[PDB]
Amino acid sequence: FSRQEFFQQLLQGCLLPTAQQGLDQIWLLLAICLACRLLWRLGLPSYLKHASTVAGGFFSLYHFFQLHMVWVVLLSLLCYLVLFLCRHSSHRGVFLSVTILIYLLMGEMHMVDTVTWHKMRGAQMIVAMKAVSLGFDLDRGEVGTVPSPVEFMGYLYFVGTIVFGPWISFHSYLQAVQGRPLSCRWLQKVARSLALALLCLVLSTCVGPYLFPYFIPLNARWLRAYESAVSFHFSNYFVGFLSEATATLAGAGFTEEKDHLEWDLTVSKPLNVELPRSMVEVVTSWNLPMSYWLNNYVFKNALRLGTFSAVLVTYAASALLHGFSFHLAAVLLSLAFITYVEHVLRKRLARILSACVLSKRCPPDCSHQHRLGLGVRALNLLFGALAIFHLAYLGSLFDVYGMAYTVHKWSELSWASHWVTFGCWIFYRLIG
Amino acid sequence: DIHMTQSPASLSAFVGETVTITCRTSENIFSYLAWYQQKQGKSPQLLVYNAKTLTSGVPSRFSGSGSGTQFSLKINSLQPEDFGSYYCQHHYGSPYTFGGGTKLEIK
Amino acid sequence: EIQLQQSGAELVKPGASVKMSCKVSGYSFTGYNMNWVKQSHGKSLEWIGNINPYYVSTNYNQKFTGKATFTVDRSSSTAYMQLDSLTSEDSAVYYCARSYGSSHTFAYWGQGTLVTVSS
Ligand SMILES: Cc1cc(-c2ncc(CC(=O)Nc3ccc(-c4cnccn4)cn3)cc2C)ccn1
Ligand SMILES: CC(C)CCC[C@@H](C)[C@H]1CC[C@H]2[C@@H]3CC=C4C[C@@H](O)CC[C@]4(C)[C@H]3CC[C@]12C
Ligand SMILES: CC(C)CCC[C@@H](C)[C@H]1CC[C@H]2[C@@H]3CC=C4C[C@@H](O)CC[C@]4(C)[C@H]3CC[C@]12C
Ligand SMILES: CC(C)CCC[C@@H](C)[C@H]1CC[C@H]2[C@@H]3CC=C4C[C@@H](O)CC[C@]4(C)[C@H]3CC[C@]12C
Ligand SMILES: CC(C)CCC[C@@H](C)[C@H]1CC[C@H]2[C@@H]3CC=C4C[C@@H](O)CC[C@]4(C)[C@H]3CC[C@]12C
Ligand SMILES: CC(C)CCC[C@@H](C)[C@H]1CC[C@H]2[C@@H]3CC=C4C[C@@H](O)CC[C@]4(C)[C@H]3CC[C@]12C
Ligand SMILES: CC(C)CCC[C@@H](C)[C@H]1CC[C@H]2[C@@H]3CC=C4C[C@@H](O)CC[C@]4(C)[C@H]3CC[C@]12C
Ligand SMILES: CC(C)CCC[C@@H](C)[C@H]1CC[C@H]2[C@@H]3CC=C4C[C@@H](O)CC[C@]4(C)[C@H]3CC[C@]12C
Ligand SMILES: CC(C)CCC[C@@H](C)[C@H]1CC[C@H]2[C@@H]3CC=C4C[C@@H](O)CC[C@]4(C)[C@H]3CC[C@]12C
Ligand SMILES: CC(C)CCC[C@@H](C)[C@H]1CC[C@H]2[C@@H]3CC=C4C[C@@H](O)CC[C@]4(C)[C@H]3CC[C@]12C
Ligand SMILES: [Zn+2]
């Protein structure tokens, strides 16, 4: 049906039902988060606050996942065991990481109920990303005492970051248990993040998939790829801004410097991906808490294996946390080559031309000659175009399916990115 | 950085009295705080950790208590070998900062 | 019995570098962190930093970064600290201290090296 007949029913078929479902899904999680935020302001003993958030986490998990929340609860218990047995050693990170690895593998063998296991990962993952975190923050000395059972449980089951919420370090949660005054910036941040989450949801559901035929007079295999990539990006940004809102509602996600308290828990920066500078900025700004967790607790450890062999292990860990699907695993493996080759090639180009063409906008104290020349703008724009093209290629797998689906979807595109990356690596090794 | 103040900077009591040293923390540490004792010319020794738990091999007269931003060590029935500097040191997270140091002296 | 032997006193010219050594004996060296602490004369203690002997990642105090570097030797179980560009403000005693394990309190202390900077 034509554009007019589409827009005549757009609002009644897309704008109201999508937002209705988006609000019906979270009207209870937001209520529980607000109840926790208000309850943690009565000057209660800390153990009672941790017990309250444990109860809230149980109730929230039960409300989302009917009774399969055991596959999370169990994990939590298991984690604490591996934290209490090796509490004295300096291997806490390694033991907790091996436990998480064994648990996720034993889960991905598709023995236990998979219809609901494959939809709890978004929560289960977080728990893992928390436990391992502590296991290393105690080793390097960034956390003093091994927490008591109630503190650890109230950390894993933090009602703000249990369902969608991002990973937050143990100290960034302890400083939330103390609680901060209900300022106006707090409500402002919560409302802004909720509005942006709803906007990204309604913009991903059916303004994305119907982008180029109707919203554009253009219309193929590349246009569908780009619209699928945009739909996927915004379907993520929904969860991102919603997690940011639920974590700023429960009290967490705030920095303080020179008695200045600011709520700036950023999870996803959409303007660094839709108008990208480089694929490194796309990856590290697709999910900021996870992009910091992986760089700090996986890459920095496996760095002994060599730079590339550590980047690849980091992407393997990221493809294991998200849940192993062949399209997602292929994307998160190709991203390793793409990002590494682009980074090192831009590095060589900047060292040769003495220009500011690094994969990140340099600091003001760089030793480059061409800081703002038109050639620098042209190179940055060409690499941004390559980044948009890599995104439109990779995100084509997430339309709305094992090796056959991926091979077919990438054969319709004639393997454009996997040849552009090879060409860029050849170009890098030739001008070496 | 967490600023730890400690009071008093220097006191003096007879043998067999009861003394209370206080450590006030700028930020809020939940219960993470340790008390070390250092005699004249020797390395310190851990006396109390978690602000109440006594270490292995310390007499039962050292009784530390408190929580939040106000902790206190209580030395009752003072003994001759209990004279020296006492440092409070939080262990809530790096970087750990020590207190000023109360110097218990003879009287 | 746990014993953290330490090097002897050092007298260094201003601007030079020094390298201490804390030899551990009494437990598995790669089991617990090793903190380095500095104490002036008649002053309070200051936490220089720590090193994890299992994986050699370190953790410095921001006031002592770039001035003290930590290294380890697992074969002889010895923890070294190197101070660079010493001034007259670094004449103090330096202790090594094994973390308690569960908590990060300094359970077993060394004996300290007196580092004096003069001409
Ligand atoms: C098709 C598609 C997919 C994505 C996408 N991007 C990112 C993630 C999460 C993720 O893995 N982050 C991450 C961050 C840092 C590092 C890292 C740090 N240091 C060294 C080496 N590596 C590795 N990984 C997930 C998806 C689906 C984005 C856009 N288009
Ligand atoms: C063009 C990009 C940059 C912004 C998109 C703005 C969209 C919302 C605007 C710009 C062009 C507009 C379209 C222009 C032409 C018509 C034909 C008319 O019979 C029905 C409305 C319709 C279909 C408009 C719908 C709304 C519209 C698509
Ligand atoms: C979510 C936002 C940012 C992107 C979508 C823009 C929406 C809100 C705008 C752009 C095009 C607009 C539509 C354009 C055409 C018509 C037909 C008219 O008879 C009723 C209003 C209606 C149905 C508009 C409703 C609002 C509308 C759909
Ligand atoms: C989220 C909404 C719908 C329910 C919660 C409403 C109440 C309990 C919350 C929401 C916004 C909050 C207010 C926003 C900021 C201020 C200004 C400050 O100088 C006094 C506290 C005060 C007035 C807060 C008190 C608590 C508050 C009023
Ligand atoms: C699951 C998807 C992402 C594939 C992941 C492949 C990863 C996990 C595999 C394939 C190639 C493997 C690497 C091959 C070569 C090296 C160099 C060697 O000195 C240490 C092992 C190391 C570093 C391996 C680590 C694990 C490794 C990187
Ligand atoms: C993709 C799924 C299976 C998880 C990712 C696999 C990772 C975690 C596994 C597969 C290959 C493994 C590596 C194989 C080789 C070695 C060299 C050894 O001296 C240290 C352990 C180390 C470095 C392993 C670390 C963990 C490792 C990298
Ligand atoms: C990153 C991961 C998920 C994809 C890359 C892993 C590659 C090396 C593995 C995973 C799946 C494997 C394929 C699975 C199915 C078959 C069909 C069989 O008759 C020939 C081998 C073949 C073709 C395998 C080749 C190697 C293979 C493609
Ligand atoms: C390695 C990086 C650059 C690409 C990541 C995707 C790779 C691992 C996947 C995607 C498509 C897959 C290929 C699809 C088709 C076949 C033909 C078969 O007869 C051998 C395996 C082979 C060749 C697969 C090998 C693995 C493969 C190339
Ligand atoms: C600057 C960027 C955005 C445009 C130029 C870089 C890349 C994306 C360009 C350079 C060469 C181009 C390819 C040239 C040849 C073909 C074969 C055709 O049957 C499918 C399109 C395809 C595969 C093109 C895809 C896009 C492409 C790979
Ligand atoms: C520069 C190169 C090395 C990057 C990797 C290229 C690989 C991933 C691409 C290039 C050519 C592609 C092959 C082209 C032809 C077909 C025939 C089809 O029936 C199965 C997939 C298959 C077999 C493709 C598998 C993947 C493939 C081998
Ligand atoms: Zn520059």
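Per Swiss-Prot, chain A residues shown: 4-222, 234, 240-419, 430-461, in order.
Cβ coordinates come from backbone N, Cα and C, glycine included.
According to Swiss-Prot, the features are:
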type: MUTAGEN; residues: A:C187 to A; note: Drastic loss of palmitoylation
type: MUTAGEN; residues: A:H341 to A; note: Loss of function
type: ACT_SITE; residues: A:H341; note: active site
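Its own atom aside, the Cβ of A:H341 (mutagenesis position) has 17 Cβ atoms within 10 angstroms in the protein chains shown. Gap in the deposited chain: 11 residues are missing between A:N222 and A:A234, whose Cα atoms are separated by 8 Å. Straight-line distance linking the Cα atoms of A:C187 (mutagenesis position) and A:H341 (mutagenesis position), rounded to a whole number, equals 36 Å. In the structure as shown, the Cβ atom of A:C187 (mutagenesis position) sits within 10 Å of 7 other Cβ atoms.
Between A:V419 and A:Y430, the deposited structure omits 10 residues, and the straight-line distance between their CA atoms comes to 12 Å. Under the three-state DSSP scheme, A:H341 (mutagenesis position) falls in the coil class.
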